[PDB]
Amino acid sequence: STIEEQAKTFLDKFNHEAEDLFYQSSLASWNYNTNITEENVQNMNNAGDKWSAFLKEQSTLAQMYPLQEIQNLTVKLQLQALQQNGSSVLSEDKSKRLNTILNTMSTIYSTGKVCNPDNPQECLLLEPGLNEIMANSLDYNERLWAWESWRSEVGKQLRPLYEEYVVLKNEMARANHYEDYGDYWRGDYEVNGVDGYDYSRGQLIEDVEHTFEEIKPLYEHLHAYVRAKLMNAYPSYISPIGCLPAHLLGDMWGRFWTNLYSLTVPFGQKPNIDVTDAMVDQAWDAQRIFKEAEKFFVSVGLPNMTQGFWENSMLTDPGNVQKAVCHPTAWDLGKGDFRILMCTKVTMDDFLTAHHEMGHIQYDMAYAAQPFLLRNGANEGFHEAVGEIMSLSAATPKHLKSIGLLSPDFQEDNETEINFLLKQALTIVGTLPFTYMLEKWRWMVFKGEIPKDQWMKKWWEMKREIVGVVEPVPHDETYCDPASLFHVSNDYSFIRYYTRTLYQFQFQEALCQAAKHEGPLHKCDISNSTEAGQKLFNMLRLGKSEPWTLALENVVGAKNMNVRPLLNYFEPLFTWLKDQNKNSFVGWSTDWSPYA
Amino acid sequence: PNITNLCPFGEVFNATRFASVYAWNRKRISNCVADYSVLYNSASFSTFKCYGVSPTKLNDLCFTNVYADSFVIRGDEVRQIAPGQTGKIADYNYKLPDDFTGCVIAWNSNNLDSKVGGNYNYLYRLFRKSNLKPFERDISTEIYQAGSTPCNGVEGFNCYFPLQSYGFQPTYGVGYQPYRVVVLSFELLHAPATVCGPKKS
Ligand SMILES: *[C@@H]1O[C@H](CO)[C@@H](O)[C@H](O)[C@H]1NC(C)=O
Ligand SMILES: *[C@@H]1O[C@H](CO)[C@@H](O)[C@H](O)[C@H]1NC(C)=O
Ligand SMILES: *[C@@H]1O[C@H](CO)[C@@H](O)[C@H](O)[C@H]1NC(C)=O
Ligand SMILES: *[C@@H]1O[C@H](CO)[C@@H](O)[C@H](O)[C@H]1NC(C)=O
Ligand SMILES: *[C@@H]1O[C@H](CO)[C@@H](O)[C@H](O)[C@H]1NC(C)=O
């Protein structure tokens, strides 16, 4: 008789058929990834095309039910994801051209080689290649050569493709009643229809700036300390006042500064935490790693893994001919099928990655009772932050001494905490200006504030202003330097990594106050405390059924993203860096003083 | 006397293929002796609730009519098969009365009913105009008219086929794996009762 009952019946039908077809698609993708075979590629293509055609047909049927006669907010949340036309609002020619453009972005980015000009005799791809020379080599000239070669090649390949991509995406977003495609990316954080908890998608570009203006002194001190320390390896190439050259940061894009820790460790004579030789002397195994992770999870009060998880996951390289994608991915196939695809070695980093992926798995099992549309994170940052909680908790000396891995008489003095917090800073606060700059550049490009002839000038200007990195040689619009990154070339939103890095410290402070930890936040372990686990599970269980502001307020008491836990986490490191930079040039002006 | 001519519970429980829940089989059991203690001693049954009896009262009380109803459901709605529950199977597929006097027997059948490509043969009724009466059966495939528009037998935006298939693949989690469920109904009428427990000689 009414609209809402018809909508609820349609949603039930869509939930059942979508669970079936999504399980088929996810099983096909799993069989492709754990078993590289062209038949599996064809099967995964067929399953993905069937799911895409089904989603397009049910999106066509969803427009017949108007939203403004529906009073139930859960029905609105389930129906808004169906009523989005997506790329289908374009013509068939434009949609086919956009799909072909995205595919050739993927194939160009995947197939890059590092062959020397006038020496084409032998070279590798990026992953056995550029990662090794950019991460481990201390030489200036070969790093500059690799940087210039890769960026020049992928810039000349990807420059007009990205221009057609931004034009087509702007047309698709303007047809879909959004202002721009960057505004379409901000639609994930938009909350409407809940009074008090409303969050406009234009408020996100205010909140990100408001958090970054309080990040900025800490990043200035970190950059000053790094620039002072980098003089020891590059005496003449860098200046004490100006910004850093781009190819010295230990990563191909400057996204993570983790590889610069070995060059910039404060106290090398102190025995740092390794727990890898002690792991291999105790003769651990991947099964032992994941069993200790599951023992850590049930200490907090989370439910343990199913037997199907243990019998179906691929935790070890399967064999000779069965090649697989070794990237760490947690898989939620639906219908109670949870499994982890991540190849393991006896490594502390693999232990932390196992904690990360098992946290993603626990987050996926938490919203299993939700209907199919609401089986997702509250925003795109929550699902990545929940694993980072487990990564921060497992890295503590208290958790390592609890499991008998670390030596019991290991002393946690000042230096052994400062050098660990510096590594955590190079992992975490180092990615913040690069992430905020990249998303601001993409938002200005998608908005149309930057013309074609000013892309690279504005990009390098904002890099010098925000990140404090100068280009090694001058570049022009014939290249497209930011498109060399995976996420921008493969149409991924990148603001998830900023929000992940603030929500992880908000959640960590909330759980450590819940776990009654009287010490500092970096030494806090949220293990063995059921009262923290219930508070965590109360927001894990919601899924997309609640606004992300309300789910955030359920655990931290604040309905907006906040930056103070990140600052008070790094507070001893901040005080040590402020006492370290008494005479060095803290901060920077925009300049070309190292290289013109 | 000697005990021979037992009830064929092995015919019901150990059947090769069970029925789907929208068309559940009902078998009348009469004029035989039944060993419920043998059923209880079998550890394979993952769920054994009795709502008006104990196995001791199963052995010590004679009954007139025993109806074995058998179907396949998922693990999550095993708790739905109970007196007074509300849920999709309990509303549209198989309704138990509030004053039920019987036993509900359920065990996992993932190693028989599941197959790798999906056993879509096990159906269930998703939409119906009204809830069922207790022990009602409806094998009708009438197109569900959710809106004011007539269906005229064809598929449409508001006219849905009422039956949906379970997937039942062996990689499913617990709660989505198939569970063979046998429900026994015990009642007394104005008739000579004949079914009763075995006698210790
Ligand atoms: C992996 O792929 C090969 C390619 O034919 C196939 O023979 C093999 O059975 C696959 N592995 C598994 C576990 O199915
Ligand atoms: C929305 O619908 C669901 C399913 O019928 C119901 O459980 C929930 O209470 C409804 N919400 C409101 C606010 O009426
Ligand atoms: C999970 O934990 C429960 C209760 O501690 C236990 O009964 C069950 O066997 C555990 N399952 C696994 C796979 O460890
Ligand atoms: C957590 O509790 C267990 C059980 O007593 C204990 O073995 C372990 O040492 C505890 N962990 C910490 C960090 O106290
Ligand atoms: C079913 O099969 C099992 C195993 O063969 C057997 O022990 C049992 O007696 C059979 N009948 C019943 C009613 O369980």
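The numbering of chain A matches Swiss-Prot: 19-614, in order.
Looks like electron microscopy, 3.3 Å, at least that's what the header says.
Cβ from N, Cα, C; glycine included.
Record features, source Swiss-Prot:
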type	residues	note
ACT_SITE	A:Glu375	active site, proton acceptor
ACT_SITE	A:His505	active site, proton donor
BINDING	A:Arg169, A:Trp477, A:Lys481	chloride binding site
BINDING	A:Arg273, A:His345, A:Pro346, A:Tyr515	substrate binding site
MUTAGEN	A:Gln24 to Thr	Increases slightly the interaction with RBD domain of SARS-CoV-2 spike protein
MUTAGEN	A:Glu37 to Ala	No effect on interaction with SARS-CoV spike glycoprotein
MUTAGEN	A:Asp38 to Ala	No effect on interaction with SARS-CoV spike glycoprotein
MUTAGEN	A:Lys68 to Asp	Slightly inhibits interaction with SARS-CoV spike glycoprotein
MUTAGEN	A:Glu110 to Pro	No effect on interaction with SARS-CoV spike glycoprotein
MUTAGEN	A:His345 to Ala	Complete loss of enzyme activity
MUTAGEN	A:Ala386 to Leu	Increases slightly the interaction with RBD domain of SARS-CoV-2 spike protein. In sACE2.v2.2; increases interaction with RBD domain of SARS-CoV-2 spike protein; when associated with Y-27 and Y-330
MUTAGEN	A:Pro389 to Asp	Increases very slightly the interaction with RBD domain of SARS-CoV-2 spike protein
MUTAGEN	A:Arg393 to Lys	Increases very slightly the interaction with RBD domain of SARS-CoV-2 spike protein
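Recorded features from Swiss-Prot, shown on the structure.
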residue	record	DSSP class
A:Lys68	mutagenesis position	helix
A:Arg169	chloride binding site	helix
A:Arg273	substrate binding site	coil
A:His345	mutagenesis position	coil
A:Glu375	active site, proton acceptor	helix
A:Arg393	mutagenesis position	coil
A:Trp477	chloride binding site	helix
A:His505	active site, proton donor	helix
Quiz prompt | From recorded positions A:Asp38, A:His345, A:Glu375, the one whose Cα lies nearest A:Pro389 (mutagenesis position) | solution = A:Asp38
Quiz prompt | Residues from the recorded positions A:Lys68, A:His345, A:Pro389, A:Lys481 that lie close to chain B, Cβ under 8 Å, in sequence order | solution = none
Self-check item: Tertiary neighbours of A:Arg169 (chloride binding site) (same chain, Cβ under 8 Å, six or more apart)
Solution: A:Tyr497, A:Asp499, A:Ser502
Quiz item: For substrate, with binders A:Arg273, A:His345, A:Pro346, A:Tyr515, what's the maximum Cα separation in whole Å?
Solution: 18
Practice problem: Please find which two of A:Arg169, A:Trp477, A:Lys481 have the most distant C-alpha atoms, given that the record lists them as binding chloride, and give only that distance in angstrom, rounded to a whole number. | Solution: 16
Quiz item: Where the distance is taken from Cα to Cα, which of the recorded positions A:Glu110, A:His345, A:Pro346, A:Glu375, A:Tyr515 turns out closest to A:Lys68 (mutagenesis position)?
Solution: A:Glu110
Quiz prompt | Closest of A:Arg273, A:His505, A:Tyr515 to A:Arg393 (mutagenesis position), Cα positions, recorded positions only | solution = A:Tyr515
Exercise. Could you check the recorded positions A:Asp38, A:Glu375 and say which one's CB has the most other CB atoms within 10 Å?
Key: A:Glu375
Quiz item: Taking just the CA atoms, what is the gap between A:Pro346 (substrate binding site) and A:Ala386 (mutagenesis position) in Å?
Solution: 22
Quiz item: Hey, how far is A:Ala386 (mutagenesis position) from A:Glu375 (active site, proton acceptor), Cα to Cα, in Å?
Solution: 17
Exercise. Check the Cα-Cα distances from A:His505 (active site, proton donor) to the recorded positions A:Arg273, A:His345, A:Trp477, A:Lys481 and tell me which is shortest.
Key: A:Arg273
Self-check item: Remaining residues near the recorded chloride site, that is with C-beta within 8 Å of the centroid of the site residues A:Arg169, A:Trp477, A:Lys481
Solution: A:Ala264, A:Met474, A:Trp478, A:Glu489, A:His493, A:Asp499, A:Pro500
Self-check item: CB within-chain contacts under 8 A for A:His345 (mutagenesis position), separation at least 6
Solution: A:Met360
Quiz item: Around A:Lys68 (mutagenesis position), how many other CB atoms lie within 10 A of its CB?
Solution: 14
